[PDB]
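Below you'll find the structure I mean.
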Amino acid sequence: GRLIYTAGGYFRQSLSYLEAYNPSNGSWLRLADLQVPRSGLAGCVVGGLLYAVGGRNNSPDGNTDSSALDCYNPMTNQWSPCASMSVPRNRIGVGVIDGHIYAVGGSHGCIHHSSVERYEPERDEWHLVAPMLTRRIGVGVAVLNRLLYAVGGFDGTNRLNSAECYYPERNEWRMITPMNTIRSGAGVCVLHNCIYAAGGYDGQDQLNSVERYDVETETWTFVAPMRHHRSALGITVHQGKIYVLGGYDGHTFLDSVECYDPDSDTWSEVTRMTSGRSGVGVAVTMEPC
Ligand SMILES: CC(C)Oc1cccc(-c2cccc(-n3ncc(C(=O)O)c3C(F)(F)F)n2)c1
Ligand SMILES: [Cl-]
């Protein structure tokens, strides 16, 4: 069986929680805390290992943007540090291609990054690649057909509807069709041949809307909206279903977890996180042992 892992997040301050949800039975496990609290991080999995990337420790005793990469092994229930990134990246996006981790955008204080770097687990090494055409924090990232997409975000001045694609063999970014909605701090993932962008902040409101980009038609189509408006949500795919976790609706740090069934085009309440939080990192791997 495989679990949905949520790492870190924010409520009152940045959080160190690592908790795993089992869609088969509805259960939550609390697992080993992150060594350093962090919100605005991303999660990913490579070789059955869970990685937590970037973020920020918003704490009463100060605010520290994170360049950290840390690895969680479900077999041992232990976190280990990996090589740090070139730069702190709060409100980061990440994607995995061919066993490598791409770290995209994010902020360091008032620095809004367009830079991108790639981590190679085999060598515990980061290397910068071509920067994006746009500065993007709160950027959504997904991978389809070994191409990397950076979607929406905030450039330091404006929230963005724009999106762009990275072609690894050309080390080159190109713009794609923009979304039909401005979205910053959305959830972005892949399902089938489509990039989905769920929720976000448009500069005025948290969004419940959801749209998807078909790489073959180069067009975005709205699907059914989520049951909750949310920015700074976590998102993942577990057995062909999209799950969204937490976020902020303009009133409450949400504990709501919803899942999308593409065949019926419906969103369902699935479970509640143990506590409301925004800006988590989320990914899916094996059960501890
Ligand atoms: C929800 C907000 C009031 O408290 C937090 C706290 C910690 C992290 C986060 C977060 C996480 C991921 C992305 C974003 N980003 N990035 C840009 C933006 C924007 O405004 O453009 C946002 C937004 F969600 F906050 F919405 N934030 C939000
Ligand atoms: Cl923040």
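Per Swiss-Prot, chain A residues shown: 325-613, in order.
The deposited model was determined using X-ray crystallography, 1.9 Å.
Cβ coordinates are placed from backbone N, Cα and C, and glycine is handled just like the others.
Heads up, here are the entries from Swiss-Prot:
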MUTAGEN   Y334 to A  Impaired interaction with SQSTM1/p62
MUTAGEN   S363 to A  Impaired interaction with SQSTM1/p62
MUTAGEN   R380 to M  Impaired interaction with NFE2L2/NRF2
MUTAGEN   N382 to A  Impaired interaction with SQSTM1/p62
MUTAGEN   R415 to M  Impaired interaction with NFE2L2/NRF2
MUTAGEN   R415 to A  Impaired interaction with SQSTM1/p62. Abolished interaction with SQSTM1/p62; when associated with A-380 and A-483
MUTAGEN   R483 to A  Does not affect interaction with SQSTM1/p62. Abolished interaction with SQSTM1/p62; when associated with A-380 and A-415
MUTAGEN   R483 to M  Impaired interaction with NFE2L2/NRF2
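How buried are these features, and what lies next to them?
DSSP gives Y334 (mutagenesis position) a strand state. All protein chains included, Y334 (mutagenesis position) registers 23 other Cβ atoms within 10 Å of its own Cβ.
Applying an 8 A CB threshold to same-chain residues 6+ apart, the list for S363 (mutagenesis position) reads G332, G333, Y334, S338, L339, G379, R380, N381, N382, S602, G603, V604.
According to DSSP, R380 (mutagenesis position) is assigned to a strand segment. Note on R380 (mutagenesis position): other Cβ atoms within 10 Å of its Cβ, all shown chains, come to 27.
Residues within less than 8 Å, Cβ to Cβ, of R415 (mutagenesis position) and separated from it by at least 6 positions along the same chain comprise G364, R380, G429, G430, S431, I461, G462, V463, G477, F478, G509, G603.
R415 (mutagenesis position) falls outside any helix or strand according to DSSP and counts as coil.
The C-beta environment of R483 (mutagenesis position), restricted to residues of the same chain at least 6 apart in sequence and closer than 8 Å, consists of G476, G477, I506, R507, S508, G524, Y525, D526, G527. For the recorded site, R483 (mutagenesis position), the DSSP three-state label reads strand.
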For a quick check of packing: other C-beta atoms within 10 Å of the C-beta of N382 (mutagenesis position), how many?
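Within a 10 Å radius of the Cβ of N382 (mutagenesis position) lie 20 other Cβ atoms.
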Out of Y334, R380, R483, which mutagenesis positions have CB atoms lying under 6 Å from ligand 2?
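Within range of ligand 2: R380.
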